[PDB]
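A.B. asks: After the structure tokens below, expect a handful of questions from me.
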Amino acid sequence: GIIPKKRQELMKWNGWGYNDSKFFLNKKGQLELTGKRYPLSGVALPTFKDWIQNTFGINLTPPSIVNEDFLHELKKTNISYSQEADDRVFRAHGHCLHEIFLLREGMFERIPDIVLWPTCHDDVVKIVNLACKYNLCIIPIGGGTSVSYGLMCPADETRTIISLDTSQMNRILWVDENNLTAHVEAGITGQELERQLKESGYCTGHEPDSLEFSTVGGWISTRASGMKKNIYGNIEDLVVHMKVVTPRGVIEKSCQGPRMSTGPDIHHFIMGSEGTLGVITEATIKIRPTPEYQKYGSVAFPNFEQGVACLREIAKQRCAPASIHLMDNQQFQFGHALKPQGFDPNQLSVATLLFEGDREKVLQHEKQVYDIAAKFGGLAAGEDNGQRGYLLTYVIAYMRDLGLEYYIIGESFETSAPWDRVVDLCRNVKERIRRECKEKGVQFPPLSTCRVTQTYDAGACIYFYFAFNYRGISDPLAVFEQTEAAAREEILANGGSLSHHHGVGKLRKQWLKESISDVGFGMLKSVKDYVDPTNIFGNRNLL
Amino acid sequence: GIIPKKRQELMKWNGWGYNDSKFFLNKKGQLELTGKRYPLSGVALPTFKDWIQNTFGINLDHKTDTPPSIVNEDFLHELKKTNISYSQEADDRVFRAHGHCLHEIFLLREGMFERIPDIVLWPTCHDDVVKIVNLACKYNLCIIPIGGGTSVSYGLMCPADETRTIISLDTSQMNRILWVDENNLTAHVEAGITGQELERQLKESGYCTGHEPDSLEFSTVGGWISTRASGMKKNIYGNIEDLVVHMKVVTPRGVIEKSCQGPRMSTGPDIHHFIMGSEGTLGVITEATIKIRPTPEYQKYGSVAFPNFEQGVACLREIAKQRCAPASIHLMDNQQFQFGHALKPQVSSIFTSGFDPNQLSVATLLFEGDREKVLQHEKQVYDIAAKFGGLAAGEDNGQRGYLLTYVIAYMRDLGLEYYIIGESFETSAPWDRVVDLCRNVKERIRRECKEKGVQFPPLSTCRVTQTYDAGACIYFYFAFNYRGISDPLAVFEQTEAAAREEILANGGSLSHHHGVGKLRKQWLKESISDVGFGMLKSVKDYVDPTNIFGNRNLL
Ligand SMILES: Cc1cc2nc3c(=O)[nH]c(=O)nc-3n(C[C@H](O)[C@H](O)[C@H](O)COP(=O)(O)OP(=O)(O)OC[C@H]3O[C@@H](n4cnc5c(N)ncnc54)[C@H](O)[C@@H]3O)c2cc1C
Ligand SMILES: Cc1cc2nc3c(=O)[nH]c(=O)nc-3n(C[C@H](O)[C@H](O)[C@H](O)COP(=O)(O)OP(=O)(O)OC[C@H]3O[C@@H](n4cnc5c(N)ncnc54)[C@H](O)[C@@H]3O)c2cc1C
Ligand SMILES: CCCCCCCCCCCCO
């Protein structure tokens, strides 16, 4: 769980995840994941090659510029640092298709000048003070999992850029059993956090698909949302306290009250601030007893529309299981071709379910969902379609790399939307993608798939996957980037949000002002100018 | 429920609630409420008098010019062209010069305010509010919004040295439901609508919000958003921050509004949270989208008696750990149990004063939802309560407590008639501090009162009113007979400030829901840190550069 300083040792320098885990062909011509890390690791997938082929129509460095007297004072602190090219390049990007393309086939315009590794809050304080005194720029990094250009260094930033890496600041400080909270350092990952709590009988239940690398400070910065938010909350519900180092000083509430009325909630000034205001160093998070029992389920529907109506009714009755997804036909089959070993199969849709809690509770809940689903032509579809629909959110980032080795570019994007817009939004957005690809000269209809991933009282989170064979297409990236901007326009035109959880970074900046209004934007600017008047936190996300 | 412009016609000008509802001595010499509004209205309460007497040491036989309107003539000329209703009448202005703190009421009964609004305006829509804010930029005016006037933090008090013309911008005529969306289960409303009228109107379509603060009869959507209001059934429905899905705000800089109605976003820091808790300092909230739910099938009341307060707390904690809190659960201490008891109809004899009865505590419970779920739930909660010595004290005690919430504020006026000053205050605290905080804060109150030369021990009681994962809301009530005391307001105000220190020192917050206003300003920086304070200031300075919104709450 602890990220070592030298990341490339165990992680891919040009891709998602670990070095020891990549899809290859076993000695039977079947796709299989390498290594021993996962459930699916070493598990052969007889059907997956046939799925790719049929679906896509295929066969199968800048110098370190640093002030010498700053550097001298930094030697005195004993904080570990690096000016090595591979360290700096590793931290120059997140996991946008664009950025991954560049790493494989080119170089970044700008990369951090030096990497620093504080181990505690006081080290962060020194670093922020040094950056004030010497006029440095700080971009914080935790997991490096940003999908929003949130870690990209601005091309024209001429100051020394410090990549402030939070990975060695990763302790559980205290677990409070009476209040059911855990106070942690911001660089701890989801994986390591859960491993450690579990040993004491607790969990956080915060499970973003990137939990392996993505950190507590990253979740707060980007307003992260987890797979089981229906039980545990999204990040804004989980956090009860935080400590933040800004150029102006340290933000921290004086007490750990569960809920306050003491003016506008300054925790909300920091959540969603995407590295632009300071460094979150410590956070207090709600914890829970480990669930007794878990069960997967799934449900088939005659079409997408009926499935959507069903999830809505589920949310209306306020009995969503720990997690419920709805997949459209394409994705269902994407998922179906992940197995080892009527209704109109064009439009047939599948919901996946995950229940957790005490056993007779789960079992009693499971019967309540199926009845509700019965009303909408849904029939129980069994456990293992359940399991593997989820593992489809979890390995996908491995698949994207595989895709790239065979001239396939793909990405995901998401929106939230009100319940009465979901059906039209999905249909119109998937179609917009097909139309744009045609018009740009893509020879094969792209993969254009969506799934509903979160329900709320007022609406849903919608996930989209988009991918095409770039065969005899001159410029594959830029076509892609244009198609994805068009899909955003389609999303906003259908009443969807700029983002549900990924965030804005530099990728969705141009839309922020209309989304939050001019004055809204102005309010954000005015906090930035007060807390960080010299713009030390100059990743230039959001504004 | 639509507030008329001239409030004093229906409402007390020197106290809480309606004109037709007050306590009095009936012809049998027993305390009774006049009028018909409440379930207790017109019901004799034989034992109340004794309790007052036993608890306060009074026999109950012993009872007890305005600033000119300064307004610029050309502004006034431009205001006439808008057709926005206004008044410069003294009684309209005095009405809107206060909330419901003890100190303010005392003043209304025995003196006059240093400073009251110069003019009252009644916009009926969002565009009116924009005209008024534009007019105040142009003419250098100051604006204090008011909705229900139920602030208990000095949130509405006009600063004495404010020299500009003060506009009391009254939102009571902005009260419509603009749309009820049944696919999305949301309602879009104008900010001036009251809890009571909002629910009444949703009910006709099959809906409710379930936000029920004790002041719902007067308090408003805009008000709730400004003060971060908390309602009794937040366990089911959420507090104000969970209920609001969208809002529209008018500021001197322009109009704050998100472009979409998504349930949840990651588009930077959530600007809704800049406006919730702003207490009138930034602009007028004009419109808001709120979650609604189908009207619950069935409601059920319950109660449980515990050996002591401590065991009761431990049970509440455990209910929260299993996450099966009823729609509402209150744990009241012994004194409050006994007070409840004084309000039953059975007339005792005049020669007449396995649980120990001056130690036991009572939790009151309310469940709502589908009949079937309610009943499983009820049974589940009692099973837990039993593991803590809890025995069901029955549904009539449950129903009684939940009715008495809306009549308690009328009791304070009664007390003031007989030389008794009292006030409530609240805090939120971590689970592991609740027991000590309650004990120490109550004991601090007694010590303070004795040391300030109060003859008779004060009423010093508490209840736990909300449970959360991380803690609880605790509600205090504090009251004493001030006969013989030289400076009673000063004594009270000093005691309440010591209780507040005693609260902070025991791990509790500055406020769970009443908020800061001008009453708790001195503690804010330390509560939120200097930089936290700094950040709020920077938004105020951007959104309201010339401090048009000049009630001076918070900062
Ligand atoms: C395969 C994959 C799956 C994903 N699944 C999910 C998901 O389920 N749910 C979800 O919400 N997101 C998901 N994401 C997006 C991303 O993981 C989240 O936004 C994550 O929270 C970012 O955390 P991190 O530690 O990697 O932050 P980083 O990538 O390291 O940084 C993100 C932003 O936060 C700033 N920042 C980071 N740390 C701090 C700090 N401590 N103090 C101040 N600023 C800081 C950075 O400067 C940057 O702007 C996924 C991404 C990938 C690639
Ligand atoms: C007996 C009693 C019981 C109470 N019970 C509760 C309770 O259970 N829960 C709870 O949370 N509170 C309770 N309160 C406190 C109070 O009702 C709440 O704080 C409520 O939110 C105030 O709303 P209001 O409409 O009366 O606002 P007002 O007092 O009229 O306004 C309060 C503040 O908000 C401003 N304001 C009003 N409208 C707007 C507008 N639309 N835009 C911008 N600013 C505005 C005012 O200028 C002032 O600063 C109680 C008060 C009393 C007296
Ligand atoms: C082999 C098929 C390629 C499909 C492309 C889909 C890529 C989605 C990965 C992005 C990760 C964000 O959640």
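Chain A is numbered as in Swiss-Prot; the shown residues are, in order, 81-140, 155-435, 457-658.
Note that Cβ sites are derived from N, Cα and C of the backbone, with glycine treated the same way.
Pulled the feature table from Swiss-Prot, pasting it below:
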type	residues	note
DOMAIN	A:202-384	domain 'FAD-binding PCMH-type'
BINDING	A:234-240, A:303-309, A:316-319, A:368-374	FAD binding site
MUTAGEN	A:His300 to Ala	Loss of activity
MUTAGEN	A:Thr309 to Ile	Impaired FAD binding and protein stability. Loss of activity
MUTAGEN	A:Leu469 to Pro	Impaired FAD binding and protein stability. Loss of activity
MUTAGEN	A:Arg515 to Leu	Impaired FAD binding and protein stability. Loss of activity
BINDING	A:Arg515	substrate binding site
MUTAGEN	A:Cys576 to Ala	No effect on activity
ACT_SITE	A:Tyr578	active site, proton donor/acceptor
MUTAGEN	A:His615 to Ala	Loss of activity
A.B. asks: Report, in sequence order, every one of the recorded positions (A:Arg515, A:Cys576, A:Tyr578, A:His615) having a CB within less than 8 angstroms of a CB belonging to chain B; if no such residue exists, report 'none'.
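C.D. replies: Near chain B: A:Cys576, A:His615.
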A.B. asks: With 14 residues left unmodelled between A:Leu140 and A:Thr155, could you check how far apart their Cα atoms sit, in whole angstrom?
C.D. replies: 33
A.B. asks: I'd like to verify something. Among the recorded positions A:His300, A:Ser308, A:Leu469, A:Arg515, A:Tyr578, which ones have a C-beta closer than 6 angstroms to some atom of ligand 1?
C.D. replies: A:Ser308
A.B. asks: Quick check on the recorded positions: of A:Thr309, A:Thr370, whose CB has the lowest count of neighbouring CB atoms inside 10 Å?
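C.D. replies: Among the recorded positions A:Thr309, A:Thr370, the sparsest Cβ neighbourhood within 10 Å belongs to A:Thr370.
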A.B. asks: If one measures from the C-alpha of A:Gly238 (FAD binding site) to the C-alpha of A:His615 (mutagenesis position), what distance in angstrom results, rounded to a whole number?
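C.D. replies: Approximately 19 Å lies between the Cα of A:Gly238 (FAD binding site) and that of A:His615 (mutagenesis position).
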A.B. asks: To the nearest angstrom, what is the straight-line distance from the CA atom of A:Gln435 to the CA atom of A:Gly457, with 21 residues unmodelled in between?
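C.D. replies: What separates the two Cα atoms is a distance of 23 Å.
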A.B. asks: Near A:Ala318 (FAD binding site), which of the recorded positions A:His300, A:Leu469, A:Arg515, A:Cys576, A:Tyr578, A:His615 can be found within 10 Å, Cα to Cα?
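C.D. replies: So the list is A:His300, A:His615.
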A.B. asks: With A:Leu469 (mutagenesis position) as the reference Cα, tell me which of the recorded positions A:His300, A:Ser304, A:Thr309, A:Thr370 is the closest one.
C.D. replies: A:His300
A.B. asks: Could you state the CA-to-CA distance between A:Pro234 (FAD binding site) and A:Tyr578 (active site, proton donor/acceptor) to the nearest Å?
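C.D. replies: That separation, Cα to Cα, works out to 27 Å.
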A.B. asks: From the mutagenesis positions A:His300, A:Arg515, A:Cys576, pick the residue whose C-alpha lies nearest to the C-alpha of A:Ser308 (FAD binding site).
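C.D. replies: Result: the closest of the mutagenesis positions to A:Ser308 (FAD binding site) is A:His300.
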A.B. asks: Express the distance between the Cα positions of A:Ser304 (FAD binding site) and A:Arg515 (mutagenesis position) as a whole number of Å.
C.D. replies: 14
A.B. asks: In sequence order, which residues at least six apart in the same chain have a CB under 8 Å from the CB of A:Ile374 (FAD binding site)?
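C.D. replies: Residues satisfying the criterion: A:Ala280, A:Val310, A:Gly311, A:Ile314, A:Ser315, A:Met336, A:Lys337, A:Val338, A:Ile364.
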A.B. asks: Please state whether DSSP places A:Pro234 (FAD binding site) in a helix, a strand or coil.
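C.D. replies: The three-state answer is strand.
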A.B. asks: Under 8 Å between C-beta atoms and at least six apart in sequence, can you list the same-chain neighbours of A:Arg515 (mutagenesis position), or say none if there are none?
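C.D. replies: Looking at Cβ-Cβ distances below 8 Å from A:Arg515 (mutagenesis position), excluding near sequence neighbours, one finds A:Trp96, A:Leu191, A:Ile194, A:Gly525, A:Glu526.
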